Amino acid sequence: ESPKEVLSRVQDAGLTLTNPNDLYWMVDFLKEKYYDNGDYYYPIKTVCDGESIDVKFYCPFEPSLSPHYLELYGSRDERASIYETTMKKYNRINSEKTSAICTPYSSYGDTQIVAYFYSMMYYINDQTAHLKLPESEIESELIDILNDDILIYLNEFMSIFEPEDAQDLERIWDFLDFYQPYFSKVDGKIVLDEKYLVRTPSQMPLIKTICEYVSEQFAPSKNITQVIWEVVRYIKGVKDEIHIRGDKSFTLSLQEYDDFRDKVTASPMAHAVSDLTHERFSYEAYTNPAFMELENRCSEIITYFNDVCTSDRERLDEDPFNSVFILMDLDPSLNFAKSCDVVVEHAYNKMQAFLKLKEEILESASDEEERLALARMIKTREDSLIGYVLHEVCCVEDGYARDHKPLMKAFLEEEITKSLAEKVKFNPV
Ligand SMILES: CC(C)=CCC/C(C)=C/CSP(=O)(O)OP(=O)(O)O
Ligand SMILES: [Mg+2]
Ligand SMILES: [Mg+2]
């Protein structure tokens, strides 16, 4: 479309998330107004407990949106038929938007697989959220189902895993930890004792779709061990969350919250698959302690940004898993607005720590092939970081985000109207 057409639409109808074209113009506006002017502080305008939350997320990476977003959005009803879900829930998760904006330069199928991984986290997360309820309302049978489901999901990933190197089989086996007694090494594979295949989990079609894609696209030619490793890390992290939420006593320090979020943020699973889509790839990076720390900084930054944006909804849930609330519980002088400011500052320091690790990792590369592989893998994580910021910035239509931001709808409609008008005015120059 031409700037004049979209300007006419925006003046009449405003911005939406149901017309997928609008998101291309929103992302283009954000790059021209912020990144292109050397301003890497993106605005977040929301509320928490009636307090105005007006902050900026620092992220110095180039904004972009996948060219496949149009087709992904156009096929969302068929995608959603895979899931056990209402459309209301599917629309708020909006994995078409998440993947298109965090994975902007991949093929259609390599973008969709990231959508699937993020949706898996969201659906498992909302099943775990039953434990947020007061103890009076918790149903032990739903918790039994949840615990059984994640073991069966875990085995489905185990079932596509047949590493070429025996040390890689041992890497995963030793990493199973408290799940290890349920499995055995057969065939050169890890297999769940069939005694425990006692149900079909509600999202088994999703998990089978993921496993089939990784099996058919990457397992023939690539070492997929890190994908398996990150899924094991995630599933164990969910079990850790079940334990903490089931205990109804939340005593995590901020450092322990960080260590926990390192496991459950799910972006490391998306990165592991995206790493496999590039010829520049170093499997040895995943056991480099500095690279492992870089991945942890990335998960924590996304966590802290998410903590600010979801604070009001989680406050009403009485959910303690939020750095904003951890800081308030430690420091009685903080209200929600002041706590959000401290979290944003922590996210800035983590971003600087991420950039310091990046320079160290690239300097340590042994040869050109390894340097180019590491630079590509770090770029993939940077894509996720700016993508997540713009994801939260662009929550402009109620029902199509986890946390709708009516002040951002108003702010972006006002600012993009002026930017499009300036485009039309100077046309064709
Ligand atoms: C969508 C992407 C790319 C990453 C964000 C992942 C993330 C931080 C999710 C929050 S998990 P949690 O805080 O337990 O969930 P809610 O209470 O916010 O529903
Ligand atoms: Mg949250
Ligand atoms: Mg949380």
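Per Swiss-Prot, chain A residues shown: 46-474, in order.
Cβ atoms here come from the backbone N, Cα and C positions, even for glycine.
Database features, via Swiss-Prot:
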type	residues	note
BINDING	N351, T355, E359	Mg(2+) 1 binding site
BINDING	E359, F366	Mg(2+) 2 binding site
MUTAGEN	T143 to M	Acquired activity on dimethylallyl diphosphate (DMAPP), but reduced efficiency with geranyl diphosphate (GPP) as substrate
MUTAGEN	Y167 to L	Strongly reduced activity
MUTAGEN	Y167 to F	Normal activity
MUTAGEN	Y167 to A	Complete loss of activity
MUTAGEN	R358 to A	Complete loss of activity
MUTAGEN	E359 to A	Complete loss of activity
MUTAGEN	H436 to A	Reduced efficiency with L-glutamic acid (L-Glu) as substrate due to a reduced affinity
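Overlay of Swiss-Prot annotations on the structure.
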residue: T143; record: mutagenesis position; Cβ contacts under 8 Å, 6 or more apart: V159, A160, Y163, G432, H436
residue: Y167; record: mutagenesis position; Cβ contacts under 8 Å, 6 or more apart: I138, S140
residue: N351; record: Mg(2+) 1 binding site; Cβ contacts under 8 Å, 6 or more apart: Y433, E437
residue: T355; record: Mg(2+) 1 binding site; Cβ contacts under 8 Å, 6 or more apart: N367, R447, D448
residue: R358; record: mutagenesis position; Cβ contacts under 8 Å, 6 or more apart: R447, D448
residue: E359; record: mutagenesis position; Cβ contacts under 8 Å, 6 or more apart: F366, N367, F370
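The Mg(2+) 1 site, placed at the center of the C-beta atoms of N351, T355, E359, has further neighbours from the same chain whose C-beta lies within 8 angstroms: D352, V353, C354, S356, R358, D364, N367, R447, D448. In this structure, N351, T355 are the recorded positions from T143, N351, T355, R358, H436 whose C-beta falls under 6 Å of some atom of ligand 2. Look at the recorded positions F366, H436 and count other Cβ atoms within 10 Å of each Cβ; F366 has the fewest. Reduced to three states, the DSSP call for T355 (Mg(2+) 1 binding site) is coil. Checking the recorded positions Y167, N351, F366, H436 against ligand 3, the ones whose Cβ sits under 6 Å from it are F366.
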